[PDB]
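This report concerns only the one structure given below.
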Amino acid sequence: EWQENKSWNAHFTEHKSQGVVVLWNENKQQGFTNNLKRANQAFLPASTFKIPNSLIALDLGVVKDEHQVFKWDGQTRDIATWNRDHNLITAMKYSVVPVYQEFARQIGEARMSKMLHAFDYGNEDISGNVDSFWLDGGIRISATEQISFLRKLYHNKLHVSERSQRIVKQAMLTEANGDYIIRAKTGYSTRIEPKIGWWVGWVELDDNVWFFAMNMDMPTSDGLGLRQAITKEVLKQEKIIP
Ligand SMILES: O=C(O)c1cccc(-c2ccc3ncccc3c2)c1
Ligand SMILES: [Cl-]
């Protein structure tokens, strides 16, 4: 069962923002959100799609391991961190689109489509460009669907090797200390309206896991830091992190 906690809206309103946060208590199998409607509204995954893309590239041998270097093609793009060599860890950390567009081309439409159906990922529709459908194509996914996919990955239940799933979960590592571990992936969709930011992942505790997925209206790149800020305020309010 799902519970709607509209008090979280305060964290969005304080920044004149609109969005949704969805949480899932794994131990209790209970979900919580500030907006049931938007939690079930499907959006472009944008760079959150690098989770399934990584999984598929690894399982098919397109990527040998997390150390294989993907060389910069020398074409200068306006994101400084993209103009250099990367491996799977750094490409994920810096959301390096062009590296993953190359992953997608080597996967191919047929294998990509079959894999996303096996993952039951979003609408499973890669209609459009094989290498950009997650940025301007037809694939859509909601916050609650993100959680369901993430839960399978955490439990190694996706239809790829255990090894592929362990490597991707390593690459998702975002923050860790004595209080919690966060494995997550950001997203920023700008080529189709409405422009939004994503943050999806989970919080590991000593004896529980809290999965989360949030998106928010992102008319300008200036509010990107709010994806994490708002999520952590919700996590603090719910006593999940200090
Ligand atoms: O957050 C992501 O996952 C992501 C993924 C791909 C691109 C960007 C991005 C693009 C333009 C920016 N322009 C200004 C400042 C920051 C910017 C970030 C972010
Ligand atoms: Cl790890």
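Residue numbering for chain A follows Swiss-Prot; the residues present correspond to positions 24-265, in that order.
Cβ from N, Cα, C; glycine included.
Feature annotations, reproduced from Swiss-Prot:
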- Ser70 to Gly: Increases thermal stability. Abolishes hydrolysis of cephalothin and decreases catalytic efficiency about 60-fold with respect to ampicillin (MUTAGEN)
- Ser70 to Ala: Does not alter thermal stability (MUTAGEN)
- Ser70: active site, acyl-ester intermediate (ACT_SITE)
- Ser70, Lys73, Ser118, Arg250: beta-lactam binding site (BINDING)
- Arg189 to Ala: No significant effect on catalytic efficiency with respect to ampicillin. Very little reduction in dimerization at neutral pH. Predominantly monomer at neutral pH; when associated with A-206. Slightly decreases thermal stability. Significantly decreases thermal stability; when associated with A-206 (MUTAGEN)
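Listed recorded positions: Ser70, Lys73, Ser118, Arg189, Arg250. Those with a CB atom under 6 Å from ligand 1: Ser70, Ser118. The recorded positions listed here are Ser70, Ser118; among them, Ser70 has the most other Cβ atoms within 10 Å of its own Cβ. Within the set of binding-site residues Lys73, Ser118, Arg250, the entry lying nearest in space to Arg189 (mutagenesis position) is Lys73 (CA atoms).
One residue stands out among the recorded positions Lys73, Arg189, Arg250 for having the most other Cβ atoms within 10 Å of its Cβ: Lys73. Of all residue pairs in the beta-lactam-binding list (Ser70, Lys73, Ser118, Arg250), the one with the greatest Cα separation is 17 Å apart.
A helical conformation is recorded for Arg189 (mutagenesis position) in the three-state DSSP classification.
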